[PDB]
Amino acid sequence: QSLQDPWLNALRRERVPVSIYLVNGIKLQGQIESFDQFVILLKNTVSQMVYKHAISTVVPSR
Amino acid sequence: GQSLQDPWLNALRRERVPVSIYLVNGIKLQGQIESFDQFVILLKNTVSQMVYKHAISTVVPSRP
Amino acid sequence: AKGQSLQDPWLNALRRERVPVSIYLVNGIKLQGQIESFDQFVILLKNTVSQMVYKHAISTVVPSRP
Amino acid sequence: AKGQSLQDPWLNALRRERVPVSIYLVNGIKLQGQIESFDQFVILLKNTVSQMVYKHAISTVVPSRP
Amino acid sequence: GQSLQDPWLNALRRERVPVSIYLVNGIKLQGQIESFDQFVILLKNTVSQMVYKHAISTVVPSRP
Amino acid sequence: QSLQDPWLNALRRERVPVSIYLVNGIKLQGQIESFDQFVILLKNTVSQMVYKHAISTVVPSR
């Protein structure tokens, strides 16, 4: 909410590359294209919709 | 009511884009989005199956 | 679509029509039977016995017939 | 600059950031909404509905915020 | 690749010359050329707006 | 192409005054300073760049 939205918003605006670790161990990398309450759209060579319930952590590269 | 998910899935449905749905358990389903609501997605391939969103990790369209 | 507008009519059709289904759980177990009843959170699945399945444990429901 | 090096990143930034824009048409009509998507020739503009606007009909795009 | 337009606009941009952009519909915009590409000009005044070249009739710099 | 370029080139070289009528009805007058594929630079009391897509006709004075 008061932390999650502004944090992702600044990453999207600044085009900061991120790593998204899923609860199952898979690591995704890309730019945050957009997001809403339940999903984050991540763009690398492809554009994919990631459900937040499957994410463990989002780690910015810088 | 803010949604990115709703119009993104609706576009995929309307334009009948093939997608891959990766489940949290690592299983990959493929097909077209026939319909969806708040909690489920109806995926159509050789058969029509209902997938619970809570079981989904990622949806990858074969074109955006 | 919005809300339960897909899940409820889809499960209700299977229930009324007694279509055999396979219910795949997130852990990979496959359950089979007919949908006897359901509510917001559970599905009652009838095979040799009637068992209550929590929807949160389900990944996919695959009907044996369209 | 050359090619689409200005138009594409500028529209993409507005799209990703869901910045409300005004789109002034060559005939003087003002359209408003958020850029949902765009390609070479059209912009999909979302307000109460999603409408496809041909770029050839547009004179200026004015963002509501920088 | 022959261009008069590219270096002329680039000079105006680099030297931050105020220009008037007259549109084909008779509307006059004013500001400085912030940037441009093949099809658009970004004009800066109180706000920064993208103008499509196809809508422009003439660009008049307040000095050449 | 084979007509437009040599015609404008001779007007520029000979310093022939021209009238440029725009599709919207406005008449501009001056000397052709230069031109390329998409624009003509017209000089009178000011130097202005005119997009060819906005021009209907170019009429030489002599």
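Numbers in chain E come straight from Swiss-Prot, and the residues shown are 4-67, in order.
Looks like X-ray crystallography, 1.9 Å, at least that's what the header says.
From the backbone N, Cα and C atoms, a Cβ is placed for every residue, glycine too.
In Swiss-Prot, the entry for mutagenesis E:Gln8 to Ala states: No effect on Hfq condensate formation in both growing and late stationary phases. The structure shown retains the original residue. Under its mutagenesis entries, Swiss-Prot includes E:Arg16 to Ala with the note: Almost completely disrupts the ability of Hfq to form condensates in both growing and late stationary phases. The annotation that Swiss-Prot gives for the mutagenesis experiment E:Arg19 to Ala reads: Almost completely disrupts the ability of Hfq to form condensates in both growing and late stationary phases. Record note (Swiss-Prot) on the mutagenesis of E:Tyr25 to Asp: Almost completely disrupts the ability of Hfq to form condensates in both growing and late stationary phases.
Shown here: features listed in Swiss-Prot, placed on the structure.
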{"residue": "E:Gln8", "record": "mutagenesis position", "contacts (Cβ under 8 Å, 6+ apart)": "none"}
{"residue": "E:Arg16", "record": "mutagenesis position", "contacts (Cβ under 8 Å, 6+ apart)": "E:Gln35, E:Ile36, E:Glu37, E:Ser38, E:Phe39"}
{"residue": "E:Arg19", "record": "mutagenesis position", "contacts (Cβ under 8 Å, 6+ apart)": "E:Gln35"}
{"residue": "E:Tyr25", "record": "mutagenesis position", "contacts (Cβ under 8 Å, 6+ apart)": "E:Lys31, E:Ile59, E:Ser60, E:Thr61, E:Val62, E:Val63"}
Applying an 8 Å Cβ threshold (strictly under) against chain F, tell me which of the mutagenesis positions E:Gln8, E:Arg16, E:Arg19 fall inside, in sequence order.
E:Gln8
